[PDB]
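Below is one structure, written out as structure tokens, with a few remarks after it.
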Amino acid sequence: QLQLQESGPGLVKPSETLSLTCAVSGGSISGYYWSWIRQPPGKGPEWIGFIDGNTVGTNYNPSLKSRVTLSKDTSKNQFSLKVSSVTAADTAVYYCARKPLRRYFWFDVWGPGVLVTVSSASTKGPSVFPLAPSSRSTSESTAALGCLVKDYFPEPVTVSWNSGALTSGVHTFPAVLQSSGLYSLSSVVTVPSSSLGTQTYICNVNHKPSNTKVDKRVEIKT
Amino acid sequence: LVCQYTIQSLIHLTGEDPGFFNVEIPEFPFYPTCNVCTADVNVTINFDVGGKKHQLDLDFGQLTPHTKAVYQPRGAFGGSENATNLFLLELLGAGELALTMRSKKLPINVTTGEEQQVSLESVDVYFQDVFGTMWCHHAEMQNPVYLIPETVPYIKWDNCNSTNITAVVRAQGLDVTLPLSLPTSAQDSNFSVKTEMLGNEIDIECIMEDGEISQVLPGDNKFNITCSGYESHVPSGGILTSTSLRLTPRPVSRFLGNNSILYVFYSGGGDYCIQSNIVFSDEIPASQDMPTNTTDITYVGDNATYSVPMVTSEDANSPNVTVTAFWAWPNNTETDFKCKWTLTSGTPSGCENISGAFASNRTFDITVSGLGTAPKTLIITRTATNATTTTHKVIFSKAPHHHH
Amino acid sequence: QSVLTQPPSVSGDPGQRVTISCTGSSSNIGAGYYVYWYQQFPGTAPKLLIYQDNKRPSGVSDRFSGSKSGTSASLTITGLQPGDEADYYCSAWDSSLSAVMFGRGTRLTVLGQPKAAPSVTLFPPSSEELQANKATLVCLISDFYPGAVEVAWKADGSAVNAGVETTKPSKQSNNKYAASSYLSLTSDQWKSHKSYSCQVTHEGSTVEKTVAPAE
Ligand SMILES: *[C@@H]1O[C@H](CO)[C@@H](O)[C@H](O)[C@H]1NC(C)=O
Ligand SMILES: *[C@@H]1O[C@H](CO)[C@@H](O)[C@H](O)[C@H]1NC(C)=O
Ligand SMILES: *[C@@H]1O[C@H](CO)[C@@H](O)[C@H](O)[C@H]1NC(C)=O
Ligand SMILES: *[C@@H]1O[C@H](CO)[C@@H](O)[C@H](O)[C@H]1NC(C)=O
Ligand SMILES: *[C@@H]1O[C@H](CO)[C@@H](O)[C@H](O)[C@H]1NC(C)=O
Ligand SMILES: *[C@@H]1O[C@H](CO)[C@@H](O)[C@H](O)[C@H]1NC(C)=O
Ligand SMILES: *[C@@H]1O[C@H](CO)[C@@H](O)[C@H](O)[C@H]1NC(C)=O
Ligand SMILES: *[C@@H]1O[C@H](CO)[C@@H](O)[C@H](O)[C@H]1NC(C)=O
Ligand SMILES: [Zn+2]
């Protein structure tokens, strides 16, 4: 049950230096090799390079050797990545993956991946609003309530409902790219109306690039 | 078998396969003070393809130790898409030779194509000298290889520190000396070094047998090293000296090609790596002649006599015993190598003014009578079944009178 | 960004077998270097499918297999199931580039799955957003197997083309697609008209949902 967790900023200005860290738990850095793979949306994966888990040895993709540095910390059980002079071609999802064998180049265990966007535009915290059911008016049998996440520029947004307790009937939709350049997302969970007025329903929206994290209560308006 | 004297050896792989297979044959006779001696050497490699036998037959042709040190087979009969390029016969000096085969590639000609799998069972080396005696060596593989055909990627650790110093490797033995870029004091010690030789589809990894010393001595503190591959009889090791590090990894093979890199990773979280280019010298490190002891026999009269004792104390009362003799620095191969004797063989035809007979206890007595007024050297070689071969340098010098 | 040649998408009948071809050159795949296959569901990290040309990791189903003969590799899926709809990428090392190469990718689509009408839910602007002098309507469409949908917005039965933002369809966990539509107005625009409607057209048929500020 070795797991990899990437961390790092979601928005980086052009010409700055991108920096991420991959945390490895359930396993050891030593005895294996560790690599970074990036994948821009709509395109295939691109290999960056790997780092030896027992030496200083690094190997880089020659197309990126000039601007990429790989490092590891055997303590804290983690290895990092740095990209210099980032451009609009460098915005992608960045994956940290284990390279089990040195002779051969394959990656068995990957991390979930973190999206990094490179743009001169500003990040923007979202306005979250409650989607209350007009269907709650007219006493229809099951009701749909949700939260509207509106006007955020950096893509990564995460929404949950009552944290772990509510995981059934919740449908989180992909966001839109409004012509203004800002993104809007919605997340709705369908619930029986019998338990509507007794159980409390709150959504948890997380927008890491803009440091916002808001828990919004959804209820019936009258 | 065509062989008149054979001895066997066991070869086992230590670590993972580095991409080549190495076997050393030390006992073949390389006659000294003979710039004209040659040898015919064929090699047969025995595999098993699906539990069924398959032989690959290779001929390296005629060996010329005085001029050429690296050989490739002239023809291949077991067959391969290209069998000859994957083999190498290299002289190591002092009568020793090494045969190298590139693993990770199929040298066998017949494949169902369902058996990518193939295992090496044994290797037979045939050695015919000027005297016409057939010497053989049988190299049994302790564990069947089961080799897999592959193309390993060639990577470069492009973060290490380049060194002006270059590593030279001669007769498969690499030798290099590097300075120390280590911040920690010698007393701290706990110094570990790991070496990797990459190039031309083969990688070699060497490590400490005993691990980190953890004790630095201003005086040299030596350390054995084990290298992935078929380890040579020659011990491989290194030494770090308080001030420099010298390394001698033994299985280094020419199949690495030119411009290959030796990476040296060392430590004592601070870690370091030094890379160095390696070059394969083409000159033999020392004389290819087998070691020969020199004895002085004095004759006050034209007749002279030397006694050839039993060989290397082994196989007393042997089934086969062969004794050869020839004059120092011969010029003609068609007449100078006729003086050969065996237990069954009688007086040789072309042997002139030399006589020999096997006395009880096999003390072969040679009557070299016929020479005079000239200090001449007779090269006598004796062998027996399962008995290492010895060669004697016998100098005959005239003596003025008897009883001195 | 040099790529290995893959078909953009392949189609297959359920329960049948389909082939995905990865084509390289003598520098990468023709040289005999190993071929690797990765499966990637949308929004998730790639999963190692086939390693070492034809070997199968513990867990991957036996319906998956690999081949490498020639200067092109191939991934085979047998007993095709709806859950196999994903992105398939091949990988091989290139000696002329000194790097690991990935393919263009292939979208696997199962033919002849049952159709599904879309479920449409339209939300009026929240009171909170209204007090900020803003009003956005949210139309949410889900559970429709044919991906393509047409969304139209009406206000008192009149087509509106201002502040309309709609997503492209996206695969759910059921292999059915989902989408959402947004109409952004001010408080005055929301109150001015008697009712607003979201029209979702799917496979000829359309579904309409309406809300009124009077409620
Ligand atoms: C002895 O010599 C013969 C040739 O005369 C050879 O065939 C045989 O292998 C040798 N070994 C034995 C049996 O001693
Ligand atoms: C090697 O093989 C060739 C071809 O069969 C043969 O003519 C030659 O005598 C052989 N020599 C040895 C070393 O047995
Ligand atoms: C391969 O070599 C064997 C002899 O070693 C021969 O009998 C066979 O016909 C050859 N087949 C091919 C692949 O030419
Ligand atoms: C190295 O190997 C030799 C035998 O060749 C052995 O006697 C010695 O103890 C080993 N250890 C070192 C580091 O010398
Ligand atoms: C030598 O290589 C090591 C590891 O790459 C590095 O830490 C060191 O800085 C290099 N040389 C110097 C300046 O000591
Ligand atoms: C031959 O000379 C070597 C030289 O190292 C010696 O070790 C060996 O004992 C000698 N043997 C004889 C036959 O005297
Ligand atoms: C037997 O051994 C002795 C002592 O080496 C030797 O002098 C003699 O020539 C040998 N052969 C015989 C029995 O003549
Ligand atoms: C020589 O050694 C080999 C080792 O396998 C053995 O099979 C053979 O019988 C031995 N022969 C003699 C002459 O001792
Ligand atoms: Zn005297």
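The chain as shown is numbered from 1 upward.
Just so you know, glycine gets a Cβ as well, placed from its N, Cα and C.
For B:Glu150 (mutagenesis position), the Cβ neighbour count at a 10 Å cut-off comes to 19, with all displayed protein chains included. As a published mutagenesis entry, B:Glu150 to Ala (Swiss-Prot position 155) appears in Swiss-Prot alongside the note: 60% loss of interaction with host CR2.
DSSP assigns B:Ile155 (mutagenesis position) to coil in the three-state reduction, placing it in neither a helix nor a strand. What Swiss-Prot notes for the published mutagenesis of B:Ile155 to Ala (Swiss-Prot position 160) is this: Complete loss of interaction with host CR2.
Among the mutagenesis experiments that Swiss-Prot reports, B:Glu196 to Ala (Swiss-Prot position 201) is described with the note: 30% loss of interaction with host CR2. Long-range neighbours of B:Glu196 (mutagenesis position) (same chain, six or more residues apart, CB within less than 8 Å of its CB): B:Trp157, B:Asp203, B:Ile204, B:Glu205, B:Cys206, B:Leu262, B:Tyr263, B:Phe265.
All chains included, 19 other C-beta atoms sit within 10 angstroms of the C-beta of B:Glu205 (mutagenesis position). Annotation of the published mutagenesis B:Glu205 to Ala (Swiss-Prot position 210) in Swiss-Prot: 60% loss of interaction with host CR2; the original residue is retained in the structure shown.
Record note (Swiss-Prot), mutagenesis B:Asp210 to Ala (Swiss-Prot position 215): 30% loss of interaction with host CR2. The unchanged residue is displayed. Listed in sequence order, B:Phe223, B:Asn224 are the same-chain residues six or more apart from B:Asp210 (mutagenesis position) with CB atoms under 8 A from its CB.
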**Asked** What number of additional C-beta atoms lies within 10 angstroms of the C-beta atom of B:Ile155 (mutagenesis position)?
**Response** 16
**Item:** Members of the mutagenesis positions set B:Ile155, B:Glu205, B:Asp210 whose C-beta sits under 8 angstroms from chain A
**Value:** B:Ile155
**Message:** Helix, strand or coil by DSSP: which one applies to B:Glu205 (mutagenesis position)?
**Reply:** strand
**Request:** Can you grab the distance between C-alpha atoms at B:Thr243 and B:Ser244 for me, in Å and as a whole number, given the 14 missing residues?
**Result:** 7
**Interval bridged by 6 absent residues [Cα of B:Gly268 to Cα of B:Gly269, Å]** = 8
**Message:** Suppose we screen the mutagenesis positions B:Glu150, B:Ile155, B:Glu205 by Cβ distance to ligand 5 with a cut-off under 6 Å; which survive, in sequence order?
**Reply:** none
**Complete:** Quick note, mutagenesis positions B:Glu150, B:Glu196, B:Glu205, B:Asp210 vs chain C, Cβ pairs under 8 Å, ordered by sequence, gives B:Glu150
